[PDB]
Amino acid sequence: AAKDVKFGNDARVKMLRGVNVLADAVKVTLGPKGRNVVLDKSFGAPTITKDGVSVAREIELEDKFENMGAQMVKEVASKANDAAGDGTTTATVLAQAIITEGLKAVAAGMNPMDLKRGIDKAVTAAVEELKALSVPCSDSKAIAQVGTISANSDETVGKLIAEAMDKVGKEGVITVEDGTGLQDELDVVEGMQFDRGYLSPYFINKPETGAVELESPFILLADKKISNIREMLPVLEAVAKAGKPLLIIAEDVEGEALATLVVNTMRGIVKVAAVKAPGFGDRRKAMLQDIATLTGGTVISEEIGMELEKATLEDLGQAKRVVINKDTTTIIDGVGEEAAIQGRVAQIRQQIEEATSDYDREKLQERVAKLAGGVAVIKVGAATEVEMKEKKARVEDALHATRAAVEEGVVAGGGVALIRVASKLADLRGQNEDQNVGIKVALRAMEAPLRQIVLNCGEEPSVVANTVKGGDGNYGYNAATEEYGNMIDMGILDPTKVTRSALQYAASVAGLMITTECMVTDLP
Amino acid sequence: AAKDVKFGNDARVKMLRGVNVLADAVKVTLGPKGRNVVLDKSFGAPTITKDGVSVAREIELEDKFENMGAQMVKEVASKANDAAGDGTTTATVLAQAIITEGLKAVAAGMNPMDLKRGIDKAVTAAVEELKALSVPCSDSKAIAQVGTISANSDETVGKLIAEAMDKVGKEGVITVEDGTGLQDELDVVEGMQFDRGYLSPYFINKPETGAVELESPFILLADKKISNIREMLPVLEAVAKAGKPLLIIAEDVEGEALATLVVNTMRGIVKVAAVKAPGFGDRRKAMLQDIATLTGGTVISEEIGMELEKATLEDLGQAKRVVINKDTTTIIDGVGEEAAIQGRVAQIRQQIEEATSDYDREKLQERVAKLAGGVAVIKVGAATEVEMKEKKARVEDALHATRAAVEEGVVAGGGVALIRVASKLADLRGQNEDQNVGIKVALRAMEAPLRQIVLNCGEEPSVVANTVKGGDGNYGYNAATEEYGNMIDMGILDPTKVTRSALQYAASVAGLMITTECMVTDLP
Amino acid sequence: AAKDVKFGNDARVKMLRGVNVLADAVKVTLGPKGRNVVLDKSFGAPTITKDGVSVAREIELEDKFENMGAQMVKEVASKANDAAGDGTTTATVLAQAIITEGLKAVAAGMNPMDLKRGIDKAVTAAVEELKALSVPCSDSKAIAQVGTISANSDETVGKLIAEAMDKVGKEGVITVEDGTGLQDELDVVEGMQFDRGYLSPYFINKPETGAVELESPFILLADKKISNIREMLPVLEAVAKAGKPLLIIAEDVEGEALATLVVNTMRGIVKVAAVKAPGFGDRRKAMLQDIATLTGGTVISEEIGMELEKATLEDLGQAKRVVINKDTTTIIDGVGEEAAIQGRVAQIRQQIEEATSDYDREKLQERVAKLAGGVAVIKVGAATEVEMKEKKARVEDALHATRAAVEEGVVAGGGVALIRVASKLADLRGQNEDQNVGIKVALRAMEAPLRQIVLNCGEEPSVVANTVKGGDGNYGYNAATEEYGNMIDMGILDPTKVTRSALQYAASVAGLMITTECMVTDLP
Ligand SMILES: Nc1ncnc2c1ncn2[C@@H]1O[C@H](COP(=O)(O)OP(=O)(O)OP(=O)(O)O)[C@@H](O)[C@H]1O
Ligand SMILES: Nc1ncnc2c1ncn2[C@@H]1O[C@H](COP(=O)(O)OP(=O)(O)OP(=O)(O)O)[C@@H](O)[C@H]1O
Ligand SMILES: Nc1ncnc2c1ncn2[C@@H]1O[C@H](COP(=O)(O)OP(=O)(O)OP(=O)(O)O)[C@@H](O)[C@H]1O
Ligand SMILES: [K+]
Ligand SMILES: [K+]
Ligand SMILES: [K+]
Ligand SMILES: [Mg+2]
Ligand SMILES: [Mg+2]
Ligand SMILES: [Mg+2]
């Protein structure tokens, strides 16, 4: 359609107006004194959130050029959320500061390309300095502090996340879901607990618990789906001769085979329980093989070549305990080779490295957590759905921040790491004066998060920033107590990954934004 | 529908207004000091680009006659992008200059047809002079300089493209795709690496790598799809007698045949791996034949006449190494006749010459790069998607410019080649004074790119153009450093093909545009 | 009424837009190649003029802030017209250039007050350098060149003005009026020619000429008005005894006195002619006293004390010749003391110095021109009234420029004097960097007149300015011939007063304009 074209100061001014609208909606959420933003939803009640990414996602302006700027600067928060899951508001603040200072420089007549190059050089040096300044975060105390800070100072959330990570270990998985109660609950399950229940309610050995409990049972892992008892009769006869119980993991057991297994279950010749194999095509086989590796068994398939009529007790797997319920199947202490379990885990790790999809890699990591480590569910407790959504967002931010901290370490919070980095980079220079000015605007924007935190607390951002800069190391300003001190000692920690990601994405977007001279959009 | 008709100076003025709108949106991107244009997208975030073709494609005006002019002059950028992949902004600037001067001449009362004829004669002479002035660009240093200049002075992009061309050779292929990391990555694969993985995960000889590795295996190339082991049993028996591994390239191996091959793979009688043939109908056969030529084998087909029961070891191909993964199959050092490989490559070259489709010719060239030469992928590294798009556009422009340079050579950049060409053509004359004036306006427009570069740098275009014209040879003006010198020595090079294509397309469109006396469009 | 208030870049941008509208309407008139502007008049036909002051006076914009800027920058042209009567377009161009560069500096973040101070310092130094570079313009050839240049190269106007000044001398007066013919006419009258005709038509001594001609007559200067012959009878009797004619200069002669004088005129006893005294109250007495000083007589008044009955021949003045017509009275070679005439002229000069009104000082200068020197009228010849107005404006500009040249000298035209002044002031510095930048913008704007002249001629302003700056002394660019040479030799001269006044007024207005941060106006 017909296009409105704007040039020079007019287009840049409208772009900055939109960026400022979005960043002003977002930055009110920054800091422990940060406020909440209510986002109207066309469906359901409004969402009250302290997430800059959510606020930015909702922002959209009538003016096409202002909306253009808002959309461009919203990529910063979106990318920060995608990568680190935290620091979206900080990244938006950094992008707004960089855009403002760079547009000042552009109106000053400096080359926008050189300003962008200087910003990029300053940000690269700042990332290197952040890596140097970062310290490993392996202690549960530091992890709890990081989670508490990322959850808007919810010590309960921080300590719960620390406990969950301690329980599940390095290779473990943690997920966040809704809770029925008012309190946050942690549910940790070890080993395999794939979500497949008994195929027949009459397999229940223990009625008062409504669950099948097998002690030292064999495990028969069948890739095919079975409807007749003939193909398995040798296996059931061998199991009955052995005397121990049996668990079948199959695509489907139904009809004559299922009925015969059930009848034998009452008759007591064999304590047999059957369940569906977990997952679906091209993943069911993988999970069956992981169970085989855990239990020291082999998967019976037609592709592999073996037949069920020829299956033997040695072919069958072994585990110490098994608990089936209507919902989930759990195998406890599968009798399998530890070297083999680690080899399979390494293969799944290689698959995760090869993977390029978030869903694929998280499913692979869930498989790793089932094989080794454990799986934890944090049920967020809230009285209402709006509170549930807000607390779930905060808990997810805390979990993401803790993962970032373990992955890349921690730095002083409250915008102190960026302040120190800029102080170290004061001597940095570019190829020309425009690049030097770009470096300087990047360094000055590095102070934007702390200044915005102070502003939201209501104090004087310039005074606080000057005091922090005069300080050294981890010395900083506590927004909660409105005092100064060592941020590490006070427990105000930010993941180095979060800070670096915010800086990087904000710098890229803001540099390209300031390099703009024309804006083309649809007419009103 | 009812039509608005405009005549003479009014129609030409509206046409020029639209052309000027488009060219003003586009030309701000010209030069190292050129700025970026933000294009609103109805879907997704706005696109920040320095590409005149993209800007022109987005341009569209409310006024029907202005939009008419914009659309006509947009063909210049579109055709330049299609042919050379670079110089779109230069072509648009040239078209705008030619249109402006020619419309001045038309208002001056000269014959527009004679002006167009003079412009065409001047452009033909200018193309001949560009060919004379061009120098071959075979050195990796010149290639890197060309890529760096076309990538808005990204030495990293230039050197990466130079390395990729050095690795893949003349007949090699290079493509540009998105990258997950922040840095630009180069991935070069030699020989055949068609994207077909193992048909059965259990073929993996090396589990820690999750890949099949065959040393000196035979290759059985089957055009048909196979589901039974009977037709192949003689071949498998011969292979087992030989003792070396075997790779099957077929339309599909499934069911009994696949299962038997897999079972034999564990049993160790024959180290057999099977994969799908690459491509689809009417291309699968061609790629199978190229693999046969590479490996010194023969393709088994029903059309050709041979049967698989009668296939022999001599019929089977031979290669030194083979590596299969879930994603791709790679054959290393196929034992085939070099004369035959060159003959097949020449046949594919003849097919490329006969081809009239970009997709067909690029697929044929990919086949050539698989047979001989190699295939390179440049994964563009960017922190955000907008930066990724901008950097990918710049890298594609650099790759296109480097290909143009190798194809047709290089000339002095910064609008210096056109300046020198016009100086050489100062004595050119037409059949009449109107043709002479058309020649003169074409020559004056030849200076438009340099003047626009200077204007974007903020200096005085007339002074810079006068100094460059007073200079001789490759003497020019460095927009980046705002100094004068030998453009070749400074590394400011433009492909002769890019310059010639921009000039030619701009001249054709602009001449026809100035020859206009009436414009017919839909009413508002 | 309610007010719209605008701040910062928005207000300055609107101010600059209005200034640019006015300056663009005005600057098309600059140069020998300068064009004419047609100004619609609510009454009468439109006025075609090449006067920047007239164009600016007519300019008025719909937007209140743009109109604000236009009105402020119109003061420059108005003040230049009031002071020098020429250089209005040059002053407007200088103001526009200063405003543009200073607003660039302001957007650059420099202090507007310091920019204004630097501009003022640069302009003071430039005025001093203009005074140093100026050369006296006392030769009629230089005067004619100046007039020709100021009349848009009308050699006829220049030579006519040179002849008029040569005739009337230094203390003479020149005025411009409409002419009935197609050719410009010069009418010079020496001595006293006050516009008072014979009180009675029958005084005509020469009927074929319809005028009174008296040879060596006495002059009776009466401050009172007379209606009876008794008070004068002794004087008439003495005159009749003497035998020479008599001229009465009185407030009014009527009734019995006039009738008796007329009757005696026929009877021939006394050749008496009577006329009204010139001017009105508080000026009639002064002009009567100047006539008395010229003719060596005394004014008869009641305030002074003498009575007409006691007046004598010695009291009566003496002159060599007298010519009265219905329109004007002229006295030729009044017999008065030269020392006295110079003393009265010096007294009138002191009165001119004390005077603070243009009308008062021009009337005093007319009295000086009547006493000594002469009075010249240039009747502008034109075929139509529009041509008459245009040519009269050009002739008035030429006269003002010639007066400025005699008063303060001449400098090289075509914007060369300002170029040389800026070159000399290149080393000038202020108290701070903002003042230095203000100096630099003033120096760059000093080049604006030459660049605008070149632009109106259609050539390259930057190239022409560079060539002129590379030149030295009076070397410049001839807009008429589009060649370079010594402007003095080519006859392209501009009054130093005109150039200095344009620079000063433009600098003052532009500095104050750039020092603006808020604009308050009425709402739309
Ligand atoms: N008590 C505190 N004193 C000082 N700074 C604090 C304190 N608590 C938190 N902060 C800082 O507040 C900053 C912003 O945290 P917040 O969770 O509000 O937003 P964010 O990290 O920018 O992003 P998101 O909106 O995605 O959660 C963090 O950098 C943290 O360092
Ligand atoms: N440092 C430099 N000095 C002088 N000229 C330069 C310099 N760098 C690039 N140029 C010139 O800039 C001109 C424009 O390059 P640019 O990549 O901006 O646009 P283009 O080639 O017209 O088209 P496209 O928009 O499709 O990339 C090229 O002709 C190149 O010669
Ligand atoms: N032949 C010429 N070559 C170069 N410059 C010339 C020539 N003739 C005139 N000029 C310059 O043209 C400039 C502008 O003259 P012009 O009479 O058009 O306007 P002005 O002096 O700015 O003001 P005004 O509009 O009040 O007359 C003068 O400075 C004069 O020096
Ligand atoms: K927040
Ligand atoms: K471009
Ligand atoms: K003028
Ligand atoms: Mg947070
Ligand atoms: Mg390019
Ligand atoms: Mg003039």
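All residue numbers given for chain C refer to Swiss-Prot; the residues shown span 2-525 in order.
The header says electron microscopy, 2.5 Å.
Backbone N, Cα and C define each Cβ position, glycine as well.
Counting only same-chain residues six or more apart in sequence, the Cβ atoms lying under 8 angstroms from the Cβ of C:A2 (mutagenesis position) belong to C:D523, C:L524. A coil conformation is recorded for C:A2 (mutagenesis position) in the three-state DSSP classification, outside any helix or strand. The note that Swiss-Prot attaches to the published mutagenesis C:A2 to S is: Complex stability is significantly decreased; when associated with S-76, same residues as in M.tuberculosis.
Taking a C-beta cut-off of under 8 Å and a sequence gap of six or more, C:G32 (ATP binding site) has these contacts in its own chain: C:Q453, C:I454, C:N457, C:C458, C:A480. If you look up Swiss-Prot, you'll see C:30-33, C:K51, C:87-91, C:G415, C:479-481, C:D495 marked as ATP binding site, on the strength of experimental evidence.
Cβ-based neighbour count (10 Å, all protein chains) for C:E76 (mutagenesis position) stands at 18. According to Swiss-Prot, the mutagenesis experiment C:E76 to S carries the following note: Complex stability is significantly decreased; when associated with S-2, same residues as in M.tuberculosis.
In the structure as shown, the Cβ atom of C:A109 (mutagenesis position) sits within 10 Å of 17 other Cβ atoms. DSSP assigns C:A109 (mutagenesis position) to coil in the three-state reduction, placing it in neither a helix nor a strand. For the mutagenesis result C:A109 to C, the note given in Swiss-Prot is Forms inter-ring disulfide bonds. Prevents ring separation and leads to the formation of high amounts of symmetric GroEL:GroES2 complexes.
Its own atom aside, the Cβ of C:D398 (mutagenesis position) has 27 Cβ atoms within 10 angstroms in the protein chains shown. Experimental mutagenesis is annotated in Swiss-Prot for C:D398 to A, with the remark: Can bind ATP with normal affinity, but is defective in ATPase activity. Binds non-native rhodanese, but cannot release the protein.
Residue environment of C:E461 (mutagenesis position) contains 19 other Cβ atoms, counted within 10 Å of its Cβ in all protein chains. According to Swiss-Prot, the mutagenesis experiment C:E461 to K carries the annotation: Temperature-sensitive lethal mutant. At nonpermissive temperature, the rate of general translation is reduced and a defined group of cytoplasmic proteins are translated but fail to reach native form.
Secondary structure at C:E76 (mutagenesis position), as computed by DSSP, is helix. Closest in space to C:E461 (mutagenesis position), of the binding-site residues given as C:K51, C:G88, C:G415, C:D495, is C:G415, taking the CA atom of each residue. Chain B lies within reach of C:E461, taking the recorded positions C:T30, C:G415, C:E461, C:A480 and requiring a CB-CB distance under 8 A. Looking only at Cα atoms, C:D495 (ATP binding site) sits nearest to C:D398 among the mutagenesis positions C:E76, C:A109, C:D398. Only C:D398, C:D495, of the recorded positions C:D398, C:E461, C:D495, place a Cβ under 6 Å from an atom of ligand 3.
Here the CA atom of C:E76 (mutagenesis position) lies 12 Å from the CA atom of C:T90 (ATP binding site). Other Cβ atoms within 10 Å of the Cβ of C:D495 (ATP binding site) number 28 in total over all chains. Secondary structure at C:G415 (ATP binding site), taken from DSSP and collapsed to helix, strand or coil, is coil. Checking the binding-site residues C:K51, C:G415, C:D495 against ligand 6 with a 6 Å cutoff on the Cβ atom leaves C:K51, in sequence order. The number of other CB atoms found within 10 A of the CB of C:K51 (ATP binding site), across every protein chain shown, is 21. Its Cβ taken as reference, C:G88 (ATP binding site) is surrounded by 33 other Cβ atoms within 10 Å in the chains shown.
Filtering the recorded positions C:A2, C:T30, C:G32, C:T90, C:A109, C:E461 for a Cβ under 8 angstroms from any Cβ of chain A leaves C:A109, in order along the sequence. DSSP classifies C:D495 (ATP binding site) as strand under the three-state reduction. Of all the mutagenesis positions in the record (C:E76, C:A109, C:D398), the one with the smallest CA separation from C:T30 (ATP binding site) is C:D398. Note on proximity: of the mutagenesis positions C:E76, C:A109, C:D398, the one nearest C:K51 (ATP binding site) is C:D398, by Cα distance.
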